[PDB]
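Working notes, beginning with the structure itself.
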Amino acid sequence: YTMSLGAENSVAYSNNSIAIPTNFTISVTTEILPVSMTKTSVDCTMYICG
Amino acid sequence: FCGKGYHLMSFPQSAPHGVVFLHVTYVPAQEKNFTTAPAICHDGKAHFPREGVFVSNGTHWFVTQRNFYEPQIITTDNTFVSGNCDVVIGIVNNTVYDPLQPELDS
Amino acid sequence: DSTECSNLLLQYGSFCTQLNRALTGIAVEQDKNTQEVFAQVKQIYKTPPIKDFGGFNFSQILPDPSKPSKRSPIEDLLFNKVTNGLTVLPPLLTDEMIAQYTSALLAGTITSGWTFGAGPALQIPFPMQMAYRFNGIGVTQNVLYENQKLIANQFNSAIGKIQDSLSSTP
Ligand SMILES: *[C@@H]1O[C@H](CO)[C@@H](O[C@@H]2O[C@H](CO)[C@@H](O)[C@H](O)[C@H]2NC(C)=O)[C@H](O)[C@H]1NC(C)=O
Ligand SMILES: *[C@@H]1O[C@H](CO)[C@@H](O[C@@H]2O[C@H](CO)[C@@H](O)[C@H](O)[C@H]2NC(C)=O)[C@H](O)[C@H]1NC(C)=O
Ligand SMILES: *[C@@H]1O[C@H](CO)[C@@H](O[C@@H]2O[C@H](CO)[C@@H](O)[C@H](O)[C@H]2NC(C)=O)[C@H](O)[C@H]1NC(C)=O
Ligand SMILES: *[C@@H]1O[C@H](CO)[C@@H](O[C@@H]2O[C@H](CO)[C@@H](O)[C@H](O)[C@H]2NC(C)=O)[C@H](O)[C@H]1NC(C)=O
Ligand SMILES: *[C@@H]1O[C@H](CO)[C@@H](O[C@@H]2O[C@H](CO)[C@@H](O)[C@H](O)[C@H]2NC(C)=O)[C@H](O)[C@H]1NC(C)=O
Ligand SMILES: *[C@@H]1O[C@H](CO)[C@@H](O)[C@H](O)[C@H]1NC(C)=O
């Protein structure tokens, strides 16, 4: 299929109307970030020649 | 930068070769329509909100903080005066209460 | 197509697999970059049919209905001004979908300010939103309201100068 970007949401804009929140949600989200790699050392003489 | 929504705090957690941030954020919800105006015209003077916004539920005007609905009476303590009513486009007529008025009235 | 060359090439091992894997990683990385930059909203916002923004003109940045590509005049000018075993993979997001994402971002930031980026899109009049931005930089709301026509004229003039400068600089 041809992918859909998102659901259409026409915001009801007018020159004298505002939307004010009456409630709230405390949302906890995860962010995973790599920090380090495995420290690998290669003996060049031993690798090439044994 | 620190999660989706208005960032409140974050907690670090160790991970194998990595870090996991638990971002605690504030998300607005259950929004409601209100009729808004840039300024309030009273006694030939224009009143603007000091930190909030003027909202109307249909018949009465209040001032509330922008991120949460908490309607309060429009007074001189939460508004400031700058100029007359002839310049601001969309200014509406409403009374502005004075807290000092009952003190000398009594 | 030489069989003998491929037979001799097999003596060198998995070099070809390494090169193909690196190129595949680059190719998926480009799509990941495009997703990270442009696909930051999951709602496709649209502008109201009446363009009453308190004197502010956004015709040069909103999509043109007359154009089949549904691009803005600025975006159309930008697209006009940019000109043996090898294959070119097409990008996952086409130009019209990227333009649609930018249109959604423009509609969100015009009709809702910064509210759509932090949660549900909350409608606000554009002069009031501009006043909020003025308060963000430490200038009082009254200055914005009193000089609204001047600010709108300056903004329209600056947007036109941007289009002229892009059209006039190689
Ligand atoms: C604020 O008012 C607007 C306009 O009356 C509402 O927008 C309409 O909502 C209905 C209900 O789903 C939709 O069928 C219409 O298509 C909407 N109009 C537009 C132009 O989008 C809006 O829902 C109201 N907001 C709240 C929180 O009540
Ligand atoms: C704001 O939303 C919260 C949801 O987090 C509402 O809390 C719920 O209220 C109902 C009604 O009694 C309870 O049955 C739920 O158990 C409550 N949920 C939680 C997590 O406590 C809250 O009432 C809403 N407030 C307003 C004014 O709308
Ligand atoms: C807008 O809010 C005001 C403040 O609550 C409403 O005024 C109150 O209405 C109730 C119900 O009729 C009365 O019992 C109160 O005495 C009113 N308070 C004052 C100070 O007059 C007003 O009715 C609301 N308007 C709408 C359309 O909901
Ligand atoms: C808000 O109040 C002002 C001042 O009372 C109103 O302005 C008056 O409008 C009438 C009718 O056009 C004129 O005859 C007066 O000379 C005006 N007075 C001033 C001082 O300008 C204004 O019309 C009111 N607006 C609303 C919506 O009620
Ligand atoms: C917003 O700006 C656009 C472009 O600057 C205006 O469109 C121009 O309108 C005049 C008069 O109709 C034409 O002579 C120009 O050729 C138009 N320019 C283009 C690029 O088409 C538009 O009128 C302005 N105002 C509104 C309300 O959209
Ligand atoms: C909003 O637009 C209407 C016309 O559509 C106009 O009559 C009204 O005065 C405008 N209000 C503001 C605050 O700009």
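What you see of chain C is 745-827, 856-942, where the numbers are those given in Swiss-Prot.
If you check the header, you will see the structure was determined by electron microscopy, 3.0 Å.
Including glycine, each Cβ sits where the backbone N, Cα and C put it.
Around C:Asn764 (variant position), there are no C-beta neighbours below 8 angstroms that are at least 6 residues distant in the chain. According to DSSP, C:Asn764 (variant position) is assigned to a helical segment. Under its natural variant entries, Swiss-Prot includes C:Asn764 to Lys with the note: In strain: Omicron/BA.1, Omicron/BA.2, Omicron/BA.2.12.1, Omicron/BA.2.75, Omicron/BA.4, Omicron/BA.5, Omicron/BQ.1.1, Omicron/XBB.1.5, Omicron/EG.5.1.
Listed in sequence order, the same-chain residues six or more apart from C:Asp796 (variant position) with CB atoms under 8 A from its CB number zero; the list is none. What Swiss-Prot says about the natural variant C:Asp796 to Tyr is this: In strain: 19B/501Y, Omicron/BA.1, Omicron/BA.2, Omicron/BA.2.12.1, Omicron/BA.2.75, Omicron/BA.4, Omicron/BA.5, Omicron/BQ.1.1, Omicron/XBB.1.5, Omicron/EG.5.1.
Under its natural variant annotations, Swiss-Prot gives C:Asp796 to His the following note: In strain: B.1.1.318.
Around C:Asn856 (variant position), no same-chain residue at least 6 positions away in sequence has a Cβ under 8 Å from its Cβ. For C:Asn856 to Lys, Swiss-Prot lists a natural variant annotated as follows: In strain: Omicron/BA.1.
Record note (Swiss-Prot) on the natural variant C:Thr859 to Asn: In strain: Lambda/C.37. A sphere of 10 angstroms centred on the C-beta of C:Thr859 (variant position) encloses 5 other C-beta atoms.
All protein chains included, C:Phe888 (variant position) registers 22 other Cβ atoms within 10 Å of its own Cβ. C:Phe888 (variant position) carries neither a helix nor a strand DSSP state and counts as coil. As a natural variant entry, C:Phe888 to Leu appears in Swiss-Prot alongside the note: In strain: Eta/B.1.525.
A Cβ distance below 6 Å to any atom of ligand 2 is met by none of the variant positions C:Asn764, C:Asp796, C:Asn856, C:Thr859, C:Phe888. Taking only the Cα positions, the spacing between C:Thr859 (variant position) and C:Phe888 (variant position) is 40 angstrom.
Here the variant positions are C:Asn764, C:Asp796, C:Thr859, and the ones sitting under 8 angstroms from chain A, going by CB atoms, are C:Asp796. Look at C:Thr859 (variant position): DSSP puts it in coil.
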